[PDB]
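Let me begin by presenting the structure, written as structure tokens, before commenting on it.
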Amino acid sequence: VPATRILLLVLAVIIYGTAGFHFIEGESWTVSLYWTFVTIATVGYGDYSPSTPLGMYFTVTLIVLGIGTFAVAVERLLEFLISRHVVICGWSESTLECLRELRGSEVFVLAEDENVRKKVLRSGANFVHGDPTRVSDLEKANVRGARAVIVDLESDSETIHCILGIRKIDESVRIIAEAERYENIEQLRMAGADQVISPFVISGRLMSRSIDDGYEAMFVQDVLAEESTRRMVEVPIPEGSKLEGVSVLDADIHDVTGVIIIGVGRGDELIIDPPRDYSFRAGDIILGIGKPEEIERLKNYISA
Amino acid sequence: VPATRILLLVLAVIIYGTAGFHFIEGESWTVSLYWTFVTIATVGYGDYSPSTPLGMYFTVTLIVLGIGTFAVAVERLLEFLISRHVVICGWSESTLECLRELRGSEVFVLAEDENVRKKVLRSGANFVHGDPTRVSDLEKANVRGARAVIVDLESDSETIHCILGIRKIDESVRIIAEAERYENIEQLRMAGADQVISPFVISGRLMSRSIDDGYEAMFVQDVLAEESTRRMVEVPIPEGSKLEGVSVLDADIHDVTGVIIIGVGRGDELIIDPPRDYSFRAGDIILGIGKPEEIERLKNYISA
Amino acid sequence: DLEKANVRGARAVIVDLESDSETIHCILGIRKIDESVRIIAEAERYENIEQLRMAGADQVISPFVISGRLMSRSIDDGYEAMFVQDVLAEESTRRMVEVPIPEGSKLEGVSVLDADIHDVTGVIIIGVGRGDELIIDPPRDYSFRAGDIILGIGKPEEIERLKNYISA
Amino acid sequence: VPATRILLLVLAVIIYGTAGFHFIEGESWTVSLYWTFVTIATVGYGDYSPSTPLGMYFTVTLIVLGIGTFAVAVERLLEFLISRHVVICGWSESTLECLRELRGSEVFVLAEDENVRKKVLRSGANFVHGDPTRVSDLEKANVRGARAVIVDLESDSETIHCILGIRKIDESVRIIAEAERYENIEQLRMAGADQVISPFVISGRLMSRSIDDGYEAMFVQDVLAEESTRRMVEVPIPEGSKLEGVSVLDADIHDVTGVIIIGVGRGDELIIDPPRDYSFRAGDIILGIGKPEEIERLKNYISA
Amino acid sequence: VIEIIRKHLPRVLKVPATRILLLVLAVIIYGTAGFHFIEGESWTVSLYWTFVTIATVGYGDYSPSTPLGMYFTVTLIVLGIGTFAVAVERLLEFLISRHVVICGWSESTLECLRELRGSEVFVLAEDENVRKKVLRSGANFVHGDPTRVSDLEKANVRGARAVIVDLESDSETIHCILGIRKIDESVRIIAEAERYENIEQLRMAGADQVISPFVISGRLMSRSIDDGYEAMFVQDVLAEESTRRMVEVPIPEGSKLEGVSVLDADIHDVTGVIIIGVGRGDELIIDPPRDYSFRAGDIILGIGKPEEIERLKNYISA
């Protein structure tokens, strides 16, 4: 049945109700409409009632009509009722441990499988069912407003196809991709990806360096865990700092603060172990390791 | 449970209730009947309630009896109370692009998947769930009174088994099939399809002409597009025209109109580039390419 | 595994893989090896034609669009599918060919109206190709150029009468 | 959750409410019970109300408390208010065309798959989900009371296992089985099957006899179809007939009735084309072909 | 009647109780505040009245006094009761030695469940079709993957008496034994080996007793060629319906046989059981020698009638 049949039947009764109480009892529309509601509601507060054989007749008829149409309209109603965001294209084991560190923000997981709807909703993310290679299904997941898009699909052919689809929707958003083979690192980066993270090349080099002594693999998997003592943080150099123009040899950040200056980055490059003649500028980002008591001693050090 | 089984129980409660108010409470019939209904409807205005223990036990009993049977009766009453088309058998990418040019007509889609229901209803076509190779599930899609049936199934064995099921319903509808292999073009014409469209023979013979110059594959993919400047339309010659018996050299269509006469079809045969001594008749369908400013110039020249 | 198959010394690469994402990825691998080879791709979905052509493919043939357009045009009369599937077959009576306009030809600057190619020769001029565009049904004031390509439909005895009419 | 568990929960509430009004408001037992009931039944009449904040808290609690279980008890109460069989083991294409001629009787289809529940219920049969090789799942399907059990399983190893399982449940029931290979005809028959029907040996011999002329295969598939003109029927010879002691040559049934005596069967054997010296006895069953007007002329012929 | 509708539509019980609660609370707030600020009721009354109003009772001790009160109340009731009915339905939905845990469901654990009808048994399996077989046998079913530590803790592995692991392969049986030993290293794991070569891997992972059935079966099908008496003895003394049973009788502290040799004890002469082994700790000596000295703590493995078993316990008693 059309929803409009249900609605018209409801409306017909309140009109009937209101009008008859007026015609039979001589009551005003305010109380007539109200009383009709009171009877439909089956509450009976005790103010208005019919006081004539016809009013009683009318009222009983009215109640039957009222509840019937009301209850139907209500069940339909109930049935109907029943910074920026980050978009994650594809669901895998790399984007699952990425989602635990992105708690608190809005995350939209665009995935082809419907089976993965329970695991996405359990971890605190909105699921958007679609194919992440289709441009019409990326726009559904609100890619254009996002602050970053994380692409980790089944192959490296679908990862370039999803990267090329974002570069025409928004040519300014930050794309982070995951390469599976070493040949496609410069292929995903030319097609638009701002950061290419290859997990089988990191783990391929941490397994050939753990044969003699595995301290290279213990440094990498402990400075990234956000439950240890030291945390690899990065702080930016603001405008009008005390270090805008000093060399690294004269700044001497490790002794006066306690952090370790493993590298500094200007723009889109990184200089690991900067030499002593490196003049600090404004806008630089200092990548460092230290205890969180030493980080606040560095943040006040680089202030105005 | 007949409706009348339910209705008897409801009335029995009503009569019982009404009479007790009448002889236990001493109420007149208009108020006792009213009260009984109201009691059943549990409204409680505040006018009548039992004023003696007999009535109190009686009324509590009426209420529970009333609610059970009333609720059922109401639930049941409400549940009881409140040219031609084209049919597309199967869903693939070739029938998705066919559905884009059939938005003005009404289209049924007979496919056995359930996941494709969201793609069909978006495109503006009614979805009929069923197996297209079965005669019982072909009759649900209104094959018998259709304009044309378009068969595109997963293989060429099921396309033949679906063409022979349509020809069992009626031998007058127009079947337009699609061949997957080149060798099965002659089997799909013996089963009963009127037009067999083999896309991988058109595509494979355009990827071999596009090695030197890609002008053959640029002409085919452009005149079929309705957004193009020139269009390929079939102009029929009406009965009582000024061109019956006239040869192609004596007519000179390209000089006076401006369209390009690339073929003339009589019945179900087409003669591409017809010779000079080809005599026209009434009934021959002219296949031409021209601007839309030139097409109505052609119909006004061959008119009666 | 592309450099095994001699893509550098080739004259045309025809990319038709199992899905549309692998056809873009293989086109991107060919353009790293030889930047001037002629790639002839094949799109499955309609929306991926502008991506296959941006990634490097010169000609994109989409078979599910040519078949979808010829299905909905064959409901009333099927003379447009009987035209396409018959001029391409090389066992047919009439062939669709391309002839080039040589340098120093008889038709330098000559318009198509006063050339009268269908009257003189008998071939049907459906388009004049210049470079990387095709003009279907060129207008009457269209002037030629030494170096055009005439696309036409005609009998095989009428193509030799066309090449001898455009000869130098 | 027994219905009585629900009822106990309800009673606890009505008892509780009644006592609290008695001790909180100081009301009598008769009115406190009435009031609590009426309150739960949400009538709203306006006679009894709490007069203290404690009474208010109490009353509100009773309403929310009692209404839940009140409604549920009503649901349970309303739910309470409102020849022999043939068992078919396994679902296939042989037991589907067997089920169409067994319309009108009770048929229980014991099958392992749950997918086949829709096709069994559509054809007019009760579905019993179980494994037909398990003796505990045959007894669930009521094999012991049946008049015949039809076994058609996936292999001939499961068909002997289902036949052996019935022979210990009931050693008198009639088992009809279907053999797949020719070697197992005497193996299924020794394990207990009363009739072994091998479809690939009938169809293997009807395909090697249809090469020259296919009249052998047209006779078999037309005398079994119950929509043709002639029907292969069998009538029994009763006690005290007119033929108990006559030979076939002197009975001369084909001329005086019109049926064709293809064979007669005594006990558990069949004699096809009985000779002229064959003396008819009592209890014999005459297998014959004829029009249904000729069958009634034969049935009265063999009477008392 | 909405409760009728709810019974008609349990099909929409798809959302969190938390959404349900927030919405009903918003309604009672609307109601109570209007009674306090529009009708002029006290907060005790306003809430009381609001409840009564929402619940659709409407006694009339309090009633709207102005058109505004009437308009207000109509809204309050029409929205509140619907929500109320929903909240009620969700509540009803919600309202209505130690154990052993069995990881996995096969035919070997089906016959183990017949012997354990007196104890309470959890079954941790990842199939859903097996729920009808477990509840028939009298064991609580816990859905989950037994190789996961999070789904092992749902089955109460940490406070169990013994855990019985029988999974589909020997790789998952090892991956489940190592997940149980991560929860607690004191529970008793009883595993089952599918191949003979993986008996030593399942003891290194942490199982206390590895029961390889295809090595017992394969070594009984090779002794039953000549005479089938070896495979007739094993399949009979394990049955509790047999006339003889193999029971372990422990020697208590302060017994009359500490230091006594087997020849000086002569158990088979005085009792009538056959002493086929003596276990000390986790080692078993089948057919112990003559000069084997008893102690307190040695578990005697014997075969005898039930009329002879309590005769043995009364002979070794303190």
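By Swiss-Prot numbering, chain E shows 4-99, 115-336, in order.
Note that Cβ sites are derived from N, Cα and C of the backbone, with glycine treated the same way.
The feature domain 'RCK N-terminal' is assigned by Swiss-Prot to E:115-230, with sequence analysis given as support.
For the mutagenesis of E:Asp184 to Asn, Swiss-Prot gives this note: At high calcium concentration, mean open time is short and mean closed time is long compared with wild-type. The structure shown keeps the original residue. Mapped onto three states, the DSSP output places E:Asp184 (mutagenesis position) in coil. Under 8 Å, Cβ to Cβ, and six or more positions away along its own chain, E:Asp184 (mutagenesis position) finds E:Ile120, E:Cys121, E:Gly122, E:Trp123, E:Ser124, E:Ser126, E:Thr127, E:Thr191, E:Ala209, E:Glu210.
Positions annotated as Ca(2+) binding site by Swiss-Prot: E:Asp184, E:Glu210, E:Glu212.
Look at Swiss-Prot and you will find E:252-336 tagged as domain 'RCK C-terminal', backed by sequence analysis.
Annotation for the binding-site residues E:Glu210, E:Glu212: lowest Cβ count within 10 Å of the residue's own Cβ, E:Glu212. E:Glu210 (Ca(2+) binding site) falls within a strand segment according to DSSP.
Summarised by DSSP class, the composition of the domain 'RCK N-terminal' (E:115-230) is 41 helix, 25 strand, 50 coil.
A distance below 8 A between C-beta atoms marks none of the recorded positions from E:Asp184, E:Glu210, E:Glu212 as lying next to chain A. In sequence order, E:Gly122, E:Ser124, E:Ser126, E:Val183, E:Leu185, E:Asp188, E:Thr191, E:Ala209, E:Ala211, E:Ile229, E:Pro231 are the same-chain residues whose CB sits within 8 A of the CB centroid of E:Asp184, E:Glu210, E:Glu212, the residues recorded for Ca(2+) being left out.
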